[PDB]
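Peer 1: Take a look at the following structure, please.
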Amino acid sequence: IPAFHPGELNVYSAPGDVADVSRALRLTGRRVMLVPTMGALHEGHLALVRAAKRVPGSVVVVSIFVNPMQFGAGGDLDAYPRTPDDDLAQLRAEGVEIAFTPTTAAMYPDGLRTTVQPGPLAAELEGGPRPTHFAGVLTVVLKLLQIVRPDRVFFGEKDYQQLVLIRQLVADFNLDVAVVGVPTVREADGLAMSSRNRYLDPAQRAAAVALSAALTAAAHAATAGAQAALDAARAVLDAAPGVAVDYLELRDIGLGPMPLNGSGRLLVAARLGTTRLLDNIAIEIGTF
Amino acid sequence: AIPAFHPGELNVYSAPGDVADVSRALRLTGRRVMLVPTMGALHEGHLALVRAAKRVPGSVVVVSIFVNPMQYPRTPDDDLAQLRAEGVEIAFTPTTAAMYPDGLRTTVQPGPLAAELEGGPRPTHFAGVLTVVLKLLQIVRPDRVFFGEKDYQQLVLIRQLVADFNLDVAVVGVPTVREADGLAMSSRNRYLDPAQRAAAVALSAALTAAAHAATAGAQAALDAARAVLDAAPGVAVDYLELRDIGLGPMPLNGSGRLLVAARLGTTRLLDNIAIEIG
Ligand SMILES: CC(C)[C@@H](N)C(=O)NS(=O)(=O)OC[C@H]1O[C@@H](n2cnc3c(N)ncnc32)[C@H](O)[C@@H]1O
Ligand SMILES: CC(C)[C@@H](N)C(=O)NS(=O)(=O)OC[C@H]1O[C@@H](n2cnc3c(N)ncnc32)[C@H](O)[C@@H]1O
């Protein structure tokens, strides 16, 4: 096997390497935590890291890979922020012991051959205009799960539809891994932290508070029912300078069609100039 | 707590979590878990897979029996009896509802080979096969998984699954078991009337002739097989194709595979054979 130095950051590029190291560690009793990322790490990613780190006797594997398969059209791929130096320094600071940084050739030696076909949820919301996006995501996440074989895998609630689809993947293929959702990390004014936030100028940055404002307003209005919750969110988004709403939708927590008046998730996607922002929140209908 | 396991006896589990728990406990005790996926109605062709799995030192054999609705009689008690007689220690016999508790939701989409040959008449067949095999691999987590060369295209697509999804299992293909005259063993053979069963020998005869004709090249191999099939009455050839061993285009020399499918009345038969060109 390759070398592993405990209490140090170990960086592996080869899938076989991180696989052997993970397998070895699992036999020594350490529980293996996996945090899949596309790099450009910020505080939101670090909350997943810290959630992983908190599991007693955990070894934390953070993968960094920009997956060509989940990008669909033009140059979303070439436009994705890549800050690899900073990424490894943050992981060192967090006391993460393993970074997995595979090449495209190592992940896709045969191009797109066998792939994962998600359920119908992948055609909705984010999947609407990007009908192959989630197939890309679930395919890469399945591969990472098989390479690393973790006990638990960590995803943010910020990408709630992704989190849900990953739960379906784990259930539907009988994967032996626990999926842990981690609450969204927000700036001081409520803005959901995202790498995309850097594409916002100072005007747009100011208008952007509206997504989380609309959602939290909705969450409190919801004592008055679903229509009140939705109308409150919409009013806030309409009061906001140059925020173009793509969707604002209230669903059950599994992203089915809402109960009558139960527990749910309110999701929004909006454009500020060229920058598409996402946010979501837990909603309880008729409950203070 | 781990379900009861009695060594040297046939232990039957219907719940995925149960066989998962048992397989995990056994590997920890120094056993090597071998998986043999079947749809039951076992014959000597299936038992060859079993015997291959058994001879691995330290092996514990898991035979799954599950009829996939995603990819016609049944004998549960007789199947279990055969496994008992082979000395298999675990049979996994789940229900459709246990395997598919949420219906068909996430599935495996095979590569383009799935659209070819057997995927011609049945264009969603291999999607069903790869999905269920992926599920059984995750449930049992075997060290090795066994498939017959009889279903060569199936075997090749399973190797593609294992490669593409980085699965940590060895895929072992087991030679086709044949009747005394060379007909590949299949439950479908019993449906053949005496004339059809006589004519059916032409598939295997055609392929072995080709394998021997191939010292004279690719075209001589193909022409030999076609002549043999042309000498049989009531044999409707669906395809006869020579490909490389991974089922790509045949290279000019080197190793190949010759595959045939044909219909004798209502019964469809398949066969294939290794070929070495020149
Ligand atoms: C690799 C695969 C999972 C890919 N589709 C992906 O989402 N890559 S990612 O780098 O954009 O994000 C990695 C993880 O960080 C999570 N994340 C991002 N921002 C936040 C935040 N503000 N609060 C909490 N969690 C967050 C995000 O939901 C995801 O689970
Ligand atoms: C579950 C999945 C594998 C499913 N598609 C399937 O094939 N079920 S099956 O019961 O019909 O086949 C079980 C296994 O037995 C193998 N098999 C059958 N006949 C023979 C034979 N004559 N010689 C060698 N091997 C043989 C067959 O190729 C397969 O790997």
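Sequence positions for chain B are given in Swiss-Prot numbering; the residues included correspond to 2-72, 82-288, in order.
Cβ from N, Cα, C; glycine included.
Below are the features I grabbed from Swiss-Prot:
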- B:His44 to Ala: More than 1000-fold reduction in activity and 52-fold decrease in adenylate formation (MUTAGEN)
- B:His47 to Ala: More than 1000-fold reduction in activity and 60-fold decrease in adenylate formation. 10-fold decrease in the affinity for ATP (MUTAGEN)
- B:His47: active site, proton donor (ACT_SITE)
- B:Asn69 to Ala: More than 1000-fold reduction in activity and 50-fold decrease in adenylate formation (MUTAGEN)
- B:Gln72 to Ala: More than 1000-fold reduction in activity and 45-fold decrease in adenylate formation (MUTAGEN)
- B:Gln72, B:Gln164: (R)-pantoate binding site (BINDING)
- B:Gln72: beta-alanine binding site (BINDING)
- B:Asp88, B:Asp89, B:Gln92: Mg(2+) binding site (BINDING)
- B:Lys160 to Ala: More than 1000-fold reduction in activity and 50-fold decrease in the affinity for ATP (MUTAGEN)
- B:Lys160 to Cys: More than 1000-fold reduction in activity and 120-fold decrease in adenylate formation. The enzymatic activity and the affinity for beta-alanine can be increased 10- and 3-fold, respectively, by alkylation of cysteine of mutant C-160 (MUTAGEN)
- B:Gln164 to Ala: 50-fold reduction in activity and slight reduction in the affinity for beta-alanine. 30- and 40-fold decrease in adenylate formation and pantothenate formation, respectively (MUTAGEN)
Peer 1: Can you list, in sequence order, the residues of the same chain other than B:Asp88, B:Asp89, B:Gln92 whose CB lies within 8 Å of the CB centroid of the Mg(2+) site?
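Peer 2: What remains near the Cβ centre is B:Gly41, B:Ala42, B:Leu43, B:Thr85, B:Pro86, B:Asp87, B:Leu90, B:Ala91, B:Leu93.
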Peer 1: Which of the mutagenesis positions B:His44, B:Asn69, B:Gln72, B:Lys160, B:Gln164 has its Cα closest in space to the Cα of B:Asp88 (Mg(2+) binding site)?
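Peer 2: Answer for the nearest of the mutagenesis positions: B:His44.
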Peer 1: Between the recorded positions B:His44, B:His47, B:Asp89, B:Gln92, B:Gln164, which lies closest to B:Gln72 (mutagenesis position), Cα to Cα?
Peer 2: B:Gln164
Peer 1: For B:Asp89 (Mg(2+) binding site) and B:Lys160 (mutagenesis position), determine the Cα separation and express it in whole Å.
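Peer 2: Here the two Cα atoms lie 20 Å apart.
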Peer 1: Could you tell me which of these mutagenesis positions, B:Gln72, B:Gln164, has the greatest number of Cβ atoms within 10 Å of its own Cβ?
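Peer 2: In terms of Cβ crowding, the pick is B:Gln164.
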Peer 1: Just how far apart, in Å, sit the Cα atoms of B:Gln72 and B:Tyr82 across 9 unmodelled residues?
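Peer 2: Spelled out: 9 residues absent, and the flanking Cα atoms 14 Å apart.
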Peer 1: Taking the Cβ of B:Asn69 (mutagenesis position) as centre, how many other Cβ atoms lie within 10 Å?
Peer 2: 17
Peer 1: Can you tell which of the binding-site residues (B:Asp88, B:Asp89) has the fewest other C-beta atoms within 10 angstroms of its C-beta?
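Peer 2: So among B:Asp88, B:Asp89, the binding-site residues given, the one with the fewest Cβ atoms within 10 Å is B:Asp88.
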